[PDB]
Protein chains: 4
Amino acid sequence: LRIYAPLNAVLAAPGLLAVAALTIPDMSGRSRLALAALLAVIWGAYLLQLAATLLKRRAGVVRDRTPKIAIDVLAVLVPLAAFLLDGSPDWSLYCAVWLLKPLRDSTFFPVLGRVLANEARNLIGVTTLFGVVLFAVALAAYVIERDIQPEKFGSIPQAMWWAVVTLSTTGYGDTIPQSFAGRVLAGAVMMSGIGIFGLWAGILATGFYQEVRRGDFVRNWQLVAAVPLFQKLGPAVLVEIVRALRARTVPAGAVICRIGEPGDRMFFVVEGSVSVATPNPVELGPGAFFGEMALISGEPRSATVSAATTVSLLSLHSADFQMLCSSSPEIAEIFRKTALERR
Amino acid sequence: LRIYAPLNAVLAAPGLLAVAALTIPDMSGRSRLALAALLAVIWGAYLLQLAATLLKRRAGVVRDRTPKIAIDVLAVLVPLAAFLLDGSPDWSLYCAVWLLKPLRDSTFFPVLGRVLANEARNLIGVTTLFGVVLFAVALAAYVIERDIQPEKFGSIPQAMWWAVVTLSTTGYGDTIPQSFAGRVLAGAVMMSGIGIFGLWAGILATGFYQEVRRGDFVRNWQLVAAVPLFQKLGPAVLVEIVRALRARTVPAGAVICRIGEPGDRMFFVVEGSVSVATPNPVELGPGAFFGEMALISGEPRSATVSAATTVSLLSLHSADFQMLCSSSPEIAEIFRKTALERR
Amino acid sequence: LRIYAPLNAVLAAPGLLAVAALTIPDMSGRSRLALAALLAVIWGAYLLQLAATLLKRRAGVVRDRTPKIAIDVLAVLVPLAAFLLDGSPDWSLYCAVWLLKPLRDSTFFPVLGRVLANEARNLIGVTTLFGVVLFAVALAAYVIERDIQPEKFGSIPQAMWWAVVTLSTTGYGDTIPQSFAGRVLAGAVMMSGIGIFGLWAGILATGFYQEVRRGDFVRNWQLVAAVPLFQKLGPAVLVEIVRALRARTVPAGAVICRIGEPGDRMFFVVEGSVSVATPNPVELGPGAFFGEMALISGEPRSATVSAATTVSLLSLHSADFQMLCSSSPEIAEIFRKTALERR
Amino acid sequence: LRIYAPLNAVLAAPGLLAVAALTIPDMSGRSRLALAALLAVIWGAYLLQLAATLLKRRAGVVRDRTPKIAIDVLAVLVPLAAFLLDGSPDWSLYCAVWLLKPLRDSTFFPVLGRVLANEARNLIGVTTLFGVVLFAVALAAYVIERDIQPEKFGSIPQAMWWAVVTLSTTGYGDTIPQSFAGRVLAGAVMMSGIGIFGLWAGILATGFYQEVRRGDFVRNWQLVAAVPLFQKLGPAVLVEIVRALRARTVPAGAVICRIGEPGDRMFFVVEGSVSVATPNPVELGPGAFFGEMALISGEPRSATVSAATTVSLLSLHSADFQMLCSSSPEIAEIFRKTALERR
Ligand SMILES: [K+]
Ligand SMILES: [K+]
């Protein structure tokens, strides 16, 4: 459960959608006027936020903002530009820029700079290769049907379009090769689809792997640091655990694990506190662990564990947990007894 | 060989299909009445099953059912609602809900709960990014062709449809850019398909991996526990073997390994018993192993080994088997001699 | 280079294609008769081969053929059945069965039996789930547009067809949703493609991995056995090398490594012999290794190494080679001196 | 940042594009003449380059070129052939061959020779199976609709085209099965899309993995060698680091890491030198390392580090860095103090 946990992400989305509702031709005066003024108000809310950021050079503990401020700058300045420069009806186009804000929430863009950054001698090379296949296809298609269909295969651009249709396996159905050689050639084109199709995917494979891997220094190094338990484990041991550990922040008054809900892992608390729906309500603070009972005996959730407040939790798999227990029998002993304490 | 192994899975399917046959317009009086009454009978069968579950809070050994009961409840109550409230012909729609039942047999949903559960700060961000890309394309396409085709590109929704067609690589062929800039733009869209296309796939990569991984605590920890052989092996050693071990339940009188069929692995028996088609018919119970002869000597199946009854088997790869043998020479010695025993 | 190495594979192919040339309607008497008679002759050649296999239960080295014989049986009996039963022109359809021969050459079916065999409690579950989504889409699409287009959406199967078109991202262009609800629904359908799309691919990921892995017992256990060099290395060490080692057979008089071609790996000879184009032509037999010079000094191929005859070779990567050298300094010393011998 | 880093790659591309600009039918006298002459000049530039290469058999440090020269030979000779033999307007087709030049800049073709080289006994087998499935569909589709649509399903090649459309999930929309059996069959065809579609992708999975892996002998062995730091680490330790290490060449006067930009890794310098925007400008030569401060304390880039000149850099991830530090506490000590030196 994730309700009110991300206050900033939740509010922006409706504003983003309003841009589309407005952009409809032949709309009545009553709706269009209201919607148009709304963007000005949304723009103003962002404008207010900007002043706080522009004016303020303090963040508290740790933060860095050069690439990020620029995104914010473009987002607010553009709507302003359209409003002032354009007295005309079509300035709503400029309001599209809010699309950029979602870039900020995600892990991938800062990481991508780097994904793109260390593997592009090969990555660009593959895309350039792609341009080549497309061009070759345009040439091959043009030569075969130019006499029969001056209208359809009249020019290279027309043939290239057919390739666009065929190449990504979209196909329109408006243009087809009447001739035998043409269909056989298509058989080769159909096969070339194999190489092309693979391209779309190999790229994401690396970006996503690295993106998850990065959470390891913050969430699995600094975050783990909170749990004193991890101190006895070796550097080599930690990395395996580090890839394994995962993170979320559960909102207050919500339930992390329902009572009796199958429990095949345990949760560690980094920040915030949780409450255990037990004979003796137990509040767990940072560095604490729960649901270990579930692993030691194999039974579901011991108690409904509810995050009293927004709390950051780490989870350990039964496979991983066993590794912890074998490494440190004394620690395993601690979980067994602590578990008794929870129930 | 899987025949009568899953008694519940086999029966539900015909009922599921019948919902579609009924939903055909302009059907004759004779057939439609009969098929319509069938749903009431199937509904009743489920109703009977529900009473057993609702009424009974007892199971056998260990079981947990909160998320699951709700599914069953919705599946039966809805058909009821349609039958009573609606005397009208179109109540067959309500019978669709049986599609929910298949969710229950699979490993994916409870695990998915977790897959979605610990990786969605990034996952949602990706989908949100996607909504944005679709929107940008709608705007871009509309601006270029509005004057030429008021009929086709007259409005954003119309442009958005083209994007739907192009984006997933489906393409209808009823709409196409007539202008040079439009086709060039399509070239970027064609490329943007690369990122989009990857989205569909990255998500499944993690869920499926985790789903197989999960079988490890039950099938590869508790299940292995049955074989006394695994006790010597270290915690570190077990995980590699654990990922490697796989499971099924072979039904009675069926053949697990046809005699002379190639034997490149061995089978371990957790539950049930098996029979070996040899000079001395041998019945193997839980914790027992067979086919080892095949591995020690490299030979095909020693005997037709048939499951006398429904039996749960674990199998070990030749690569993995060697690891077992190297770790414990005495165990390797045992398998060689046991193997003599089987033949 | 692969030319005459696979004699059986080369010959079957032309015959396989001939089935299609014959099937074309309104062909002249002169050509059609000739092609028709050819199948009878090809059938006869296979018939001769069958008698050899049926009559003979001898192999002379080690072999197993129950599942395989059945394929051969069906392939020959069917053409026979059509020839005798049908004096009619359309018996060429029966000749299609030769397509089964290709299954025999490949690694995948015997393995697939097994891939399907230990993972289907989950794989079937996913496919059945897929049927459910398809059905749900048919229902949702039908209800929305039945009044407007009784001709297009008049029935469930008409709607189902649209689903087939949309679902695999094929899209014909003939049918589209005019209504607002329909296009928005399409947005969900567009997203549902994510799950559908990954399905096609997740399955192949497992079979192909396993298929390559399997060559390890034959090629990387028994095959390695030939090289005395591998004897010193530990069971744990061998598996890493075993995944790494790869195999082919290079035909006689051909070049394995053209002289001065880059040499970033070395080759081991299991069967057959090779010749080294050097000051002292050197013939290497089984258990021998070459191109080690290339790794020790980093230089390209030392000499043109050509297989005098059909030879089976294993190759070791530079990363892997270093591991071999670090494990056994004495062995590394041997490769350096042997290398001097080659040059 | 990559600007003037690749001088040869940058210039060739415009020439490649001009081939398409010329090939447009019904163009004016003024433009077509000029563009046509440009190819002759570009051809001449390449001709000039070839003479240097043909004439010169010496490079500098270390090089090889048999397969590569042939590519260059074909590229230059063909345009010449068209120029001399063809006085006619359509000799621009011959200019397409420049597409080959991009093959040279990439990792994949030499590696592909090898990817194709050790795994094609299986890869060809997969494709052959594919050709067969296509044929089976042609036969199946023809038989069902031949009487109803003699014009559409009149012949096998007409049916085969439908298969081309359906199989790659392109679909034109011009041809559809009217009959019930045909649509049901399509459901199986739709599902067969699972296997086919995955084909396009499994191939790239291995080539790409190997392609990145190869950079390890040059970049991660030779690159490792420049840094004296890597000498202490064990052979087993190096491979994990080797896969992890990545490379690029940042051009002169550009910024490697912007000041204050986040610093979650460090950079090692193999060739060239860098300058640190610090109190005491520091120039780092080969074997040197920077950004370690960022890792030791976790803070962003210490100083703007700019490559004074074209410089080749290696980077170490925080997870990997910790491994380095744990293996050699004294080295960790060195980085902490060196880091102080940088700031
Ligand atoms: K399509
Ligand atoms: K189409």
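So for chain C, numbering is Swiss-Prot's, and the shown residues are 7-349, in order.
Determined by electron crystallography, 7.0 Å, according to the entry header.
Any Cβ shown, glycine's included, is placed from N, Cα and C.
In the three-state DSSP scheme, C:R348 (mutagenesis position) falls into the helix class. A simple way to gauge crowding: the CB of C:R348 (mutagenesis position) has 20 other CB atoms within 10 angstroms, across all the protein chains here. For C:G297, C:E298, C:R307, C:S308, C:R348, the entry in Swiss-Prot reads 3',5'-cyclic AMP binding site, with the evidence type a large-scale study or a structure entry.
Long-range neighbours of C:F203 (mutagenesis position) (same chain, six or more residues apart, CB within less than 8 Å of its CB): C:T175. In Swiss-Prot, the entry for mutagenesis C:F203 to A states: Increased channel conductance. The structure shown retains the original residue.
Quoted from Swiss-Prot for the published mutagenesis C:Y215 to A: Increased channel conductance. Packing around C:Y215 (mutagenesis position) is summarised by its Cβ count: 13 other Cβ atoms lie within 10 angstroms of its Cβ, all protein chains included.
Listed in Swiss-Prot as a mutagenesis experiment, C:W227 to A is described as follows: Loss of channel activity. DSSP assigns C:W227 (mutagenesis position) to a helix.
Among the mutagenesis experiments that Swiss-Prot reports, C:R348 to A is described with the note: Loss of cAMP binding. Loss of channel activity.
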Item to check | Residues flanking the 3',5'-cyclic AMP site, with Cβ no more than 8 Å from the Cβ centroid of C:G297, C:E298, C:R307, C:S308, C:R348 and excluding those residues themselves | outcome: C:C263, C:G269, C:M272, C:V282, C:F296, C:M299, C:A300, C:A309, C:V311, C:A345, C:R349
Checklist outcome for this item: Same-chain residues at least 6 positions away from C:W227 (mutagenesis position) with a Cβ under 8 Å from its Cβ, in sequence order, are C:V248
Checklist entry - Under 8 Å Cβ-Cβ to chain B, which of the mutagenesis positions C:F203, C:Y215, C:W227, C:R348? => result C:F203, C:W227
Item to check | All-chain count of other Cβ atoms within 10 Å of C:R307 (3',5'-cyclic AMP binding site) | outcome: 25
Checklist entry - On the Cα atoms of C:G297, C:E298, C:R307, C:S308, C:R348, which are listed as binding 3',5'-cyclic AMP, what is the maximum pairwise distance in Å? => result 10
Checklist entry - How many Å lie between the Cα of C:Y215 (mutagenesis position) and the Cα of C:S308 (3',5'-cyclic AMP binding site)? => result 34
Item to check | Long-range Cβ environment of C:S308 (3',5'-cyclic AMP binding site), under 8 Å and at least 6 residues apart | outcome: C:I265, C:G269, C:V282, C:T284, C:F296, C:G297, C:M299, C:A300, C:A345, C:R348, C:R349
Checklist entry - Near C:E298 (3',5'-cyclic AMP binding site), which residues of its own chain have a C-beta under 8 A away, given they sit six or more steps off in sequence? => result C:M272, C:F327, C:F341, C:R342, C:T344, C:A345, C:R348
